[PDB]
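**Student:** Structure incoming, see below.
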Amino acid sequence: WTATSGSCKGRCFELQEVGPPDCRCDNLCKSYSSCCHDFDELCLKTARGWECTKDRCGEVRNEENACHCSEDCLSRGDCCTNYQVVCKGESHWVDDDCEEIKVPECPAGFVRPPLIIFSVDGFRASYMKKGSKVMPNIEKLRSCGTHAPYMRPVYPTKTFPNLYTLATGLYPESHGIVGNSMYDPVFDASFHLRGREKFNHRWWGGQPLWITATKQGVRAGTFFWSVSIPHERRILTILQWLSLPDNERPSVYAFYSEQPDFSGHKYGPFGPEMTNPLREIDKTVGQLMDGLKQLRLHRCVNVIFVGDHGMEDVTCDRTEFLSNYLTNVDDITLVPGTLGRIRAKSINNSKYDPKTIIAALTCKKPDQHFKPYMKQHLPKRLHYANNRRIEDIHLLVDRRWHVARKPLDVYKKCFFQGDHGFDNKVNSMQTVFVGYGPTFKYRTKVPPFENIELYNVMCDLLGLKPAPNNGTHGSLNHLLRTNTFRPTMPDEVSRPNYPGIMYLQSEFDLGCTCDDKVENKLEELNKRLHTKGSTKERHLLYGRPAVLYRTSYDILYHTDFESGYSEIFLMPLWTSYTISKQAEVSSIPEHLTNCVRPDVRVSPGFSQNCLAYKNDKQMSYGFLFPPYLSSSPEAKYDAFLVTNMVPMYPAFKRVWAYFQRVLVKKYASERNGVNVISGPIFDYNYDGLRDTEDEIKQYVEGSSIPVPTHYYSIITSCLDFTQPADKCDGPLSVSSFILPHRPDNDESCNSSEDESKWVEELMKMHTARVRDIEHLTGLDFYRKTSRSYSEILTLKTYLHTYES
Ligand SMILES: *[C@@H]1O[C@H](CO)[C@@H](O[C@@H]2O[C@H](CO)[C@@H](O[C@@H]3O[C@H](CO[C@H]4O[C@H](CO)[C@@H](O)[C@H](O[C@H]5O[C@H](CO)[C@@H](O)[C@H](O)[C@@H]5O[C@H]5O[C@H](CO)[C@@H](O)[C@H](O)[C@@H]5O)[C@@H]4O)[C@@H](O)[C@H](O[C@H]4O[C@H](CO)[C@@H](O)[C@H](O)[C@@H]4O[C@H]4O[C@H](CO)[C@@H](O)[C@H](O)[C@@H]4O)[C@@H]3O)[C@H](O)[C@H]2NC(C)=O)[C@H](O)[C@H]1NC(C)=O
Ligand SMILES: Cc1nnn(Cc2cc(C(F)(F)F)ccc2CCC(=O)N2CCC(CSc3ccc(S(N)(=O)=O)cc3F)CC2)n1
Ligand SMILES: [Ca+2]
Ligand SMILES: [Cl-]
Ligand SMILES: [K+]
Ligand code: NA
Ligand SMILES: [Zn+2]
C-alpha cells in the first residue's frame, strides 16, 4: 500500500527516502509505483523544453518551465544549461581550450572537489575512436584528462553485475549479483530485471560507494534513476543539488544512461542507427559541463566517464540448442543467452546427474560454439564460482553466439543484432574510462585496468576509507595528481629455515632409485657454493617471495634454481629460476628417466616418497624446475631431488612437459630471457584463496602428499627487451597462468593431437594476474626490485589477454 494523496511540493528529488505508506518524490519513486499524485506536475516539468533561446533571456520567472532563463536563475540553481551561452555571450565548455587544472578552483564553502560519475550502458571501448567525430564533448574529456585505451569489465559482462562491481570494488561472486537473472536456493527466491524481488536488499552484498560515503560523513546524491526520467532532467537535478547550501549538498553523484546499450541490442554495435545515440550522449555530457561552468564548478569537480561493458554482433541464427545434445532436455533449467547456467528442474529428482550432462555437452560437434565447465574448473581469472547462486554447470559461450534450451525458446519469447555477457577478455566486451578534474592527471594515457579497481580510487577522490574489496589499493595511483594512497608491503609472517646437510642417504626409505653413483676438489668447492646460494642472484631476481601466513618452510638453493619448500605440504610453495635467451634445452637421459633422489637437507619424514606414486594408479609426478633446462649434465641431478617433485595426473603431464620442454625456451628467445616462478595451488572450496591443510580433499593414495587443484607460473622479463631479464634496469613485463590440474584433457577438444596444436591455447585461456596467484597461495612477489611499490602493484594486476 501507498497513500499517494500526499504532495511533492518543496520535495522534488528529495535525498532522504521516506517509508511506506507515505508517498515518495525521489529518483526511484516511479520504479516503485509510489510517487505522490503531483510528482509529474511538480518534479517532471517539460514546458518550453531544455534550452534558452534569445527571446527568453531576462524573462519573467514562470515556475511551469522545465528550466529557466530569468535573471534570478543562477541564484535559484535552475537555469537551462545553455543560459549563459545564449543570454550572456559565454562559450560552450567544449569550445574552450583545455587548460591544466593544477589545483581545485572551487567556490567558497566547498570542503572537497565533488565527484560526478557519468555512467553509460553498453559503451564499447572502440567507440572512443570510431565515434570520435560525433562526440566532441567526450573527446575533450578524454584528451584533456586521464584515459585508458579500455577498461576491463567483470564476468559476466552484463549490466547489473558490472554496475554493482563498479560501486563496490567486488567480484560478482562476492557482491552476489552474479547475473541479470538468479535463483537463491537458501532464500528460495528468484531475482530478475522485471519486477519487485530485485528491490529487496538481501540480494545486494558488500558496501557500495554511496553507503561508504554516508557512513563516513560524506553526503551522496541518489545514484539510481527511474527509466522515464529524461536525461535532461537527471542533469538538471544534479546541478540543482550542487546549488544546495553547504551542510545539505552532496559530494558524490551519479548519472546513468541506458544508451548506447538500448540501441546496440537492436542495431548491433556499429549499425548506422548508432551514430545518433552517441551524438545524444555527447550532448548530455555537454549539458553537464556547461551547467558546471555556469556554477563555476568546471575546474572543481572530478568527472568520471565510465561504461559497464561493450556490445558484440549476435543474431538469432547463431544460437546453439541444448535439445541438439541432450536427451533429457526437460529435466533441466537453463539460464540462457551469452552464457549458460544449468541446474535440475526439480530438486525431488535423484536421477539428476551433472556428470552425464557435462559428457553430453563436451566436444560433441566439430564447430561447437560453447564449452561446458563445472564452475570450479572455469578459468580462475573469471572469479566466477564462490556463490550459491552460480550453478555448478556453466557454459562459456563463444563471442557472437547464444545458447538456448530449445528452438521454441527463441521464437515464442530475428529481433536483436547486439548482445553482451561473454568472457571479459573479449575485445568487444571492453568498455571505457576517462577521468577529468583537479585530482586526475592532465593529458595522460594510462594502461588498461579492471573495473574492480575503481571503487578504491573513488574513495581516494572523496577522502574515504574503502570497505574491504577486490581492488589492489595503490595499483591506480598513476591516474591521480594528488590523493594517492601510500601502500606498504605486507609483513612476512613466516621466516624460512636454511637447512644444511643433515641426513645420510641410508636414513631414507622412500622407495626411490636413481642411477647417480658417479664420484675433484676444483668442482667440489663449487657445488658447495651453489648449495649455499652462490647463484641465487641469477635465479631469484626480485627477492624471495614473502610467506604471509604461519607455516614451516625451508629455502633450498641449487645451481639452476631456488625453492621455498613446505614441510607441511611436502613440496615447494614456489620454485624460481632464470632462463637466458642463449640457454639450451636437453633431454632427460635414458638412464635418469625414473630417477628420484633423496634430499639430504630435508628429513625423511618431511619428504615425499616414490612408493605412494607407484601404488596410486591415477597419480604420477612431475618436477617444478624442469630437468630439460639444466645448465649442465651434473646440475641436472639436482632437478631429480624429491624436494622438486609434485604430484601430476598423466593427462596434466602432457601439458606440463610441453610448457617446460618447448614454451619456456620459446619465451626466453622472444623476451630476451625470462625468470620463472612456478608452484602448486590448493583451492578445493573454489573461493580464490589459499586452502588450509584441513581443506584438502585429495591426497596421493596412502600418503599425506596433498594434490594440487592448479599449478601456476609467473614469467617475468625486462619491458625493454633489448636488456636481458637478469640485467634489467627499468620496468618489468609479466605474464602468468593458473592451469587446472585435471585428470583428463576434456577441456581441450583437440587434445588427441600433438601438444603443439592445443597446449598453448589452453594456457592462454588460463592466463592470470600475479595478484590472483597471491590470493591463491598466500605469497607476496616482487619484494626486492628497483621499482616503486605503486608500479609493482600495477604490474601485479596486469593480465596478458592474447586478443589482437
Ligand atoms: C574479494 O574481496 C572480498 C571482501 O574483502 C573477500 O570476501 C570476504 O572474504 C572473507 C573470507 O572468505 C570473508 O570473511 C568471513 O566473513 C564472515 C562474516 O560474514 C558476514 O559479515 C560481513 C561483514 O560486513 C559481510 O561482508 C558478509 O557478506 C557475505 O554474505 C552475505 C550473505 O550472508 C552476502 O550478502 C554478501 O554478498 C557476502 O557473500 C559472499 O561472501 C560469503 C562469505 O561471507 C560467501 O559465503 C558468499 O558466497 C559470497 O561470496 C557476511 O554477511 C565470518 O563469519 C567468517 O569467519 C569464519 O571463519 C573463521 C576463519 O578464521 C573462523 O575462525 C570463524 O569461527 C568463522 O567460522 C564459523 O562459521 C563457519 C561458516 O558457517 C563455520 O563452518 C565454522 O565452523 C564456524 O562456526 C569470515 O571472516 C568475508 O565475509 C568476505 N566478504 C565479502 C563481502 O564477500 C574475497 O575473499 C575477495 N576475493 C578474492 C578472490 O580475493
Ligand atoms: C545495478 C546497479 N548497481 N549499482 N547501481 C547504481 C549505479 C552505479 C553506478 C556506478 F557508479 F557504480 F558506476 C552508476 C550508476 C548507477 C545507477 C544505475 C541506474 O540508475 N540504473 C537504472 C535504475 C535501475 C533500477 S534497479 C534497482 C534499484 C534499486 C535497488 S535497491 N532497492 O537499491 O537494492 C535495486 C534495483 F534492482 C538500476 C540501473 N545500479
Ligand atoms: Ca580456498
Ligand atoms: Cl545472466
Ligand atoms: K602412479
Ligand atoms: Na580432449
Ligand atoms: Zn544490454
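By Swiss-Prot numbering, chain A shows 51-463, 468-573, 576-591, 617-885, in order.
Recorded method for this deposit: X-ray crystallography, 1.9 Å.
Cβ coordinates come from backbone N, Cα and C, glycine included.
When I checked Swiss-Prot for this same protein, it listed these features:
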BINDING   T209, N230, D311, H474  1-(9Z-octadecenoyl)-sn-glycero-3-phosphate binding site
BINDING   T209, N230, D311, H474  1-hexadecanoyl-sn-glycero-3-phosphate binding site
BINDING   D764, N766, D768, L770, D772  Ca(2+) binding site
DOMAIN    54-97  domain 'SMB 1'
MUTAGEN   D171 to N  Abolishes lysophospholipase D activity
MUTAGEN   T209 to A  Abolishes lysophospholipase D activity
MUTAGEN   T209 to S  15% of wild-type lysophospholipase D activity
MUTAGEN   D311 to N  Abolishes lysophospholipase D activity
MUTAGEN   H315 to Q  20% of wild-type lysophospholipase D activity
MUTAGEN   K430 to A  Impaired secretion. No effect on lysophospholipase activity
**Student:** If you compare CA-to-CA distances from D764 (Ca(2+) binding site) to each of the recorded positions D171, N230, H315, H474, which comes out shortest?
**Tutor:** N230
**Student:** Look up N766 (Ca(2+) binding site) in the DSSP assignment and reduce it to helix, strand or coil.
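**Tutor:** SS state of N766 (Ca(2+) binding site) = coil.
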**Student:** What is the separation, in Å, between the Cα atoms of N766 (Ca(2+) binding site) and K430 (mutagenesis position)?
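**Tutor:** Pair distance, Cα basis, whole Å: 13 Å.
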**Student:** What is the straight-line CA distance, in whole angstrom, from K463 to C468 across the 4 unmodelled residues?
**Tutor:** 11
**Student:** Over the span of the domain 'SMB 1' (54-97), count residues by DSSP class, listing helix, strand and coil in order.
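**Tutor:** Secondary-structure breakdown of the domain 'SMB 1' (54-97): 5 helix, 4 strand, 35 coil.
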**Student:** Which one is it: of the recorded positions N230, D311, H315, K430, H474, whose Cα lies the shortest distance from the Cα of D772 (Ca(2+) binding site)?
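**Tutor:** The answer is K430.
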**Student:** Could you measure the widest C-alpha to C-alpha distance across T209, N230, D311, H474, the residues recorded as binding 1-(9Z-octadecenoyl)-sn-glycero-3-phosphate, and give it to a whole number of angstrom?
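**Tutor:** Output for 1-(9Z-octadecenoyl)-sn-glycero-3-phosphate binders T209, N230, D311, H474: max Cα distance 14 Å.
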**Student:** Given the recorded positions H315, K430, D768, state which is nearest to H474 (1-(9Z-octadecenoyl)-sn-glycero-3-phosphate binding site) when distance is taken between Cα atoms.
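**Tutor:** Spatially nearest to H474 (1-(9Z-octadecenoyl)-sn-glycero-3-phosphate binding site) by Cα position is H315.
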**Student:** Give me the count of other Cβ atoms within 10 A of the Cβ belonging to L770 (Ca(2+) binding site).
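**Tutor:** Here the count is 14.
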**Student:** Taking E573 and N576 as the residues either side of an unmodelled run of 2, what is the Cα-Cα distance to the nearest Å?
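**Tutor:** Between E573 and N576, the Cα atoms are separated by 8 Å.
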**Student:** Roughly how many Å separate the Cα of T209 (mutagenesis position) from that of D768 (Ca(2+) binding site), to the nearest whole number?
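**Tutor:** If we compare the Cα positions of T209 (mutagenesis position) and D768 (Ca(2+) binding site), the gap is 23 Å.
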**Student:** When DSSP states are folded down to helix, strand and coil, where does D171 (mutagenesis position) land?
**Tutor:** strand
**Student:** Helix, strand or coil: which one is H315 (mutagenesis position) in, per DSSP?
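**Tutor:** The residue in question, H315 (mutagenesis position), is helix (DSSP, three-state).
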**Student:** Could you tell me which of these recorded positions, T209, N230, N766, has the greatest number of Cβ atoms within 10 Å of its own Cβ?
**Tutor:** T209
**Student:** How many neighbouring Cβ atoms, not counting its own, are there within 10 Å of the Cβ of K430 (mutagenesis position)?
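**Tutor:** So the number of other Cβ atoms within 10 Å of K430 (mutagenesis position) is 28.
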**Student:** Can you tell which of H315, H474 has the most other C-beta atoms within 10 Å, given these are the recorded positions?
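**Tutor:** Selected residue: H474.
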**Student:** Near ligand 4, meaning Cβ under 6 Å from any of its atoms: which of the binding-site residues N230, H474, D772 fit that description?
**Tutor:** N230
